[PDB]
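Trainee: Input: one structure, supplied below.
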Amino acid sequence: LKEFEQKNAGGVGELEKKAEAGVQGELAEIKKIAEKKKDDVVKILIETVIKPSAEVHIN
Amino acid sequence: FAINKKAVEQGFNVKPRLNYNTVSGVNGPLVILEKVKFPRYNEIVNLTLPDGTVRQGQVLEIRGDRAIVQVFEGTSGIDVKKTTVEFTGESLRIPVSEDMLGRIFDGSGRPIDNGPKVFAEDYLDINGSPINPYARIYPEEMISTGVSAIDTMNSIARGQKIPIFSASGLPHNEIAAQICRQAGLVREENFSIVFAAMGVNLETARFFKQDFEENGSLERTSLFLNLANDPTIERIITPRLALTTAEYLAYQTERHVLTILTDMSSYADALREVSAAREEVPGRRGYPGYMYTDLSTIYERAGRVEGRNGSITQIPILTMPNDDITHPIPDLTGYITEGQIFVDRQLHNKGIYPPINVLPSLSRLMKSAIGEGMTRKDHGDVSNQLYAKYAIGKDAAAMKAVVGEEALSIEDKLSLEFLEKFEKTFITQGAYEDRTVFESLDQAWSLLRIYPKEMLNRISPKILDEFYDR
Amino acid sequence: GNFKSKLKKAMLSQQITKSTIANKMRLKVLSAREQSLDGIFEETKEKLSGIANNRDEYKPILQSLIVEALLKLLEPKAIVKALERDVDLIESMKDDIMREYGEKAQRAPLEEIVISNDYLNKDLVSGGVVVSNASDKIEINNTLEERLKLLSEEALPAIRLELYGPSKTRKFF
Amino acid sequence: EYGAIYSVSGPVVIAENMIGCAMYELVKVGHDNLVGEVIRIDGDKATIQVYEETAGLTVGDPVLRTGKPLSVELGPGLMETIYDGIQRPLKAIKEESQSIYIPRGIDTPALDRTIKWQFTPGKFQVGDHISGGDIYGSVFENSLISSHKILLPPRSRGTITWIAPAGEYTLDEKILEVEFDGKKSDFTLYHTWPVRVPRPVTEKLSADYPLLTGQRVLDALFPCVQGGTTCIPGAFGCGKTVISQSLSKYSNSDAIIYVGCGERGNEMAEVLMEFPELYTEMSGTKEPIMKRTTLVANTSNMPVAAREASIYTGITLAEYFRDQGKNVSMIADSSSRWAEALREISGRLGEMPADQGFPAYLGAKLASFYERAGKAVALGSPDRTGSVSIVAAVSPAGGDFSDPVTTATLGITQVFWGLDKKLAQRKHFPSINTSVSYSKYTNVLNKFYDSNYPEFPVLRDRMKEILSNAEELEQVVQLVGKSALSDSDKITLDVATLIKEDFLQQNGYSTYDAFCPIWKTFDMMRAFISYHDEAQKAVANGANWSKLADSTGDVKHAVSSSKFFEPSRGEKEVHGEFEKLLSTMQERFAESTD
């Protein structure tokens, strides 16, 4: 049992670091594709906000 | 694709909404408005108490210019001078997205796992239109749950709805956890599991969160929790949220879902409470007159579809009040559903796990899944033989306690031996023991060795001649 | 037999640690995505103000907003609660508003449009108005800082479809 | 002309400015034109019940009038179709809506208006006189429905001034002009009919021909007649579908109309998959049975108010097919769900309940429905006859027969088939309770029996006596023990167990016992009675029965395995085997009398 329990001592930091590295390539994608399409979304929603509809609820 | 790009283009639109600072009474959990300018039945509103705390409601009736609103989070503290409503101009909708898997939501479907919002792909009404019966296909499949009493005497075909009747104090929670941990198609364990618990204590929620975490299943599940101390009215919404999520997943991403509803008795109690607040005509024992339809619109959402591959299977857990199968809730639950597994109190007092008796349980779609090409050809009638012998054992034991042990022919002695062994070795099993249907059927045959071939009548002679001797 | 239990317990514990790490990993990605979205939704508000600091273009937008609120209200009387630096503009268009309300709806023009002596917050609110009826019991909040909040709730799917293209594994809508 | 919505609450609407509306008239509600039917009237206002989902209705929405009550469309193309409560085809709705949900506010014609039909003109010539109910043509619908017949609508008559020639047509092209006070009437291949007014008939007759179910117990002890009613009170899942399945599969009727009200919904998916893969022979083996059936489906999920309109629609079609001189049979599903819907709407309006909430007029709704059954002579010239034989199935709460729904049908029906729970739990199907069921059509079948099977009723009575005596004798052994039982009592109990294990177990589905013909049942009946008689005869002379038990040995096995004789092998085929069986049995008894 001592062997088994001490075998797991090194399985914490290594696993944590490996998992951290695994996704680390994803946040970069999020950031880099956020800046390409920011202007389009901003323009679209500003245009939507500015112009009202001016409609009457069909009775 | 263009079709994807147009279904959401209508989203880019802004629609302001009114604020009515005009309430004209409060009574029980209801609130009455006035001068509402074209109400809509089944709308959603946002009460803003004078304290500054927001709540939510839902209209139920609309006369000329009055709307009767029932509030979810109680009604105390409301005032007829400073409160403020705001009509959202829509029904109740849930934000869904296939990233819900692996998260926790509360009774109202909002995160409680210290995470962000859902960032949905589309909004869906919690209610849903019925499924065109011409566009439904019956299962023709089988799930191996690894429980002999469930996988041999009864059967479960994916796309089926099966309750679990169990009294209070029995380990139906453990049985459900085992089933969901230990279910796969008979030759997958890829069943995405949505889970909705309503009216439970903290210990039950902690236990369920624990079991799904150590089995590596928490990354493909979704939990809705409504504990015992949460507002009573919200217990009606929760199952609809869970089922809407399941329907989205299955019928629009092609994956097989399995749903659990932890306590339908609490749902029935909440229905009765909200009904009695109004003055609806009651059914027997005080429950509402229309409870049957309300339960039906919850259960009848499972099965398969012609053009899709997903299939959602239900395992609602139900608790009888006083171990009374004639109570309204079990009666309607088993009238709507197709089969049900029965957890027995008597077997529990003898330390038999799972304490499942087989006489009062049934499985409607067993006769289709079993047969040839999936299991041995004996499965169809070995179950019948075991049923008959168990029923004979019961009344033989009953007779033994009246006349003594004088009129018990050899038939009765064999029946009692069979009854003892069939419970002490066959039904009983461990909490982590799998049992493929082949092994269970071999053991079942082993228990018919007691009887000589000449009086196993329910079974076919052909099967006997080819298996009774091997 | 004792060994089986005292080994299974440690097995379950290490499995729980694995599951906990794998779980908490996803929250970082989700938070990153929603933070990126918050970036867009925060950098927009600095252009609404820019438009609000432009008289040549702000007048028609104000008129349209007032007309929309009045049309949704459908009353013969109205009260307007605008900012301090806009009452001058509003006072210069009290004829077009009445005529256009009388036109779009099939009734006669409004009777009066009394601008409230109250005001709004110079900082929280940038432009827009709030319109209510005579008794001041029904309101339609139509500030430029309100419309954005509504738009940031019913436009999430239309924003995901644009920032990540058609989602995979969804095949029937 | 248009009204306006004024109040909405559950499945009930109130519309103002409705002056011309009339009781039970049909209306169109909302902007999607949902279907409604006025119920009450108070000056301008008029309460309405909606046959769809009420959600999103806005006070002020328009409401229309139509001026005619809820009616179905009767004509060619009814066979093989599946309909919802208000007769909207489901195949067309799916294939045109490109979805699996039922889109609310959808409207499609009940009968396809584009298909082509072959029309064979009748015998009436121009200038003749024709009265409502007379055949003036025919149509070829299927290989099994060889000639669908065309009928003049009731309440319409005159002298025909133009009749179309043979050929092909659609559901629109007029094929007859009738002049009563002006040739203002044009008649196509179809016509409508209000659902709450029973179709007129010439005269009612007495049903005196048995309805062959296939199940042994039903045919033997509790027979039914072609044109009679019935009840099958369920007991919470005791194989009440096996009876309906067998009845639909093997009954000797020219058509079937299976109705589902409050159904589980999954069943329809099975009954519309099995039938196109099963066959029955009448004038040759015609592979499909679907060519003979129509289905009306309203699952427990679909709107409540449509439950009531799913049985009137079901039975009006049965009456229509009767008018063409065909023996039809309507197999209703749970009729207690209809009562539950009535209770729900009654409570919604607000009114005094009678029993357990049910409205006071429940007892009158049921009777006027069961009264449409029965043989009768159609209305018209060619003098044909038909019949309708409804078979309800009530679903009492719990398992008691004190339910107001149950106690109301037993007062009006003529046959009754209880169901037992424990028998179902033991896998003993059919699960009929032989001590409480009864049948009133037990003597009027004497003519048929005399024509065919003169000794049938005597054997039936003797078997029932055997079973009752066995029950009484066992009633004491539970507290006295089988010690003071004479030989005769022991033989009676043995024979009763043999019968309850062999004769009355149909084992549902197999290749041998799925449809036990009448003659096979009769021969088995005679064999069992002869066995018991000889067993009592041999022991009558003092010979001990205990030794006879294993001295005979093969007799019991022979009688218990006689049920395996394969039908369809010839009426004379198994007749000889059953003839020699009892001869060998009595020879063995005479020899084994030692």
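Residues displayed in chain C correspond, in order, to Swiss-Prot positions 60-232.
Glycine is treated like the rest: Cβ placed from N, Cα and C.
Relevant sequence annotations retrieved from Swiss-Prot are reproduced here:
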- C:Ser78 to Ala: Reduces ATPase activity by 88%. Prevents assembly of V1 subunits at the membrane (MUTAGEN)
- C:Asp145 to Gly: In VMA4-1; is rapidly degraded at 37 degrees Celsius (MUTAGEN)
- C:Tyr160 to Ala: Reduces ATPase activity by 22% (MUTAGEN)
- C:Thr202 to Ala: Increases ATPase activity 2.1-fold by increasing Vmax for ATP hydrolysis 2-fold. Reduces ATPase activity by 90% and produces structurally aberrant V-ATPase complexes; when associated with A-233 (MUTAGEN)
- C:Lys230 to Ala: Increases ATPase activity 1.3-fold (MUTAGEN)
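Quick one: how deep are these features, and who are their neighbours?
Mentor: Using a 10 Å Cβ-Cβ cutoff, C:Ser78 (mutagenesis position) registers 18 neighbours.
Applying an 8 A CB threshold to same-chain residues 6+ apart, the list for C:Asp145 (mutagenesis position) reads C:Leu121, C:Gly186, C:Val188.
Under DSSP, C:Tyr160 (mutagenesis position) is assigned to a helix (H, G or I) in the three-state scheme. If you draw a 10 Å sphere around the CB of C:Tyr160 (mutagenesis position), it holds 21 other CB atoms from the protein chains shown.
The number of other CB atoms found within 10 A of the CB of C:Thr202 (mutagenesis position), across every protein chain shown, is 22. Look at C:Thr202 (mutagenesis position): DSSP puts it in coil.
Annotation for C:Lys230 (mutagenesis position): no same-chain Cβ neighbours under 8 Å separated by at least 6 residues are found.
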Trainee: What three-state class does DSSP give C:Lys230 (mutagenesis position)?
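Mentor: C:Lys230 (mutagenesis position) sits in coil per DSSP, no helix or strand.
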Trainee: Through the lens of DSSP with three states only, how would you label C:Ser78 (mutagenesis position)?
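Mentor: Looking at the DSSP assignment, C:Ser78 (mutagenesis position) belongs to a helix.
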Trainee: Please report how many Å separate the Cα atom of C:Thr202 (mutagenesis position) from that of C:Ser78 (mutagenesis position), as a whole number.
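Mentor: Just about 47 Å between their Cα atoms.
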Trainee: Whole-number Å only: compute the distance from the Cα of C:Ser78 (mutagenesis position) to the Cα of C:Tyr160 (mutagenesis position).
Mentor: 62
Trainee: Under 8 Å Cβ-Cβ to anything in chain B: which of these mutagenesis positions pass, C:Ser78, C:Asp145, C:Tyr160, C:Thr202, C:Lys230?
Mentor: C:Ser78, C:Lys230
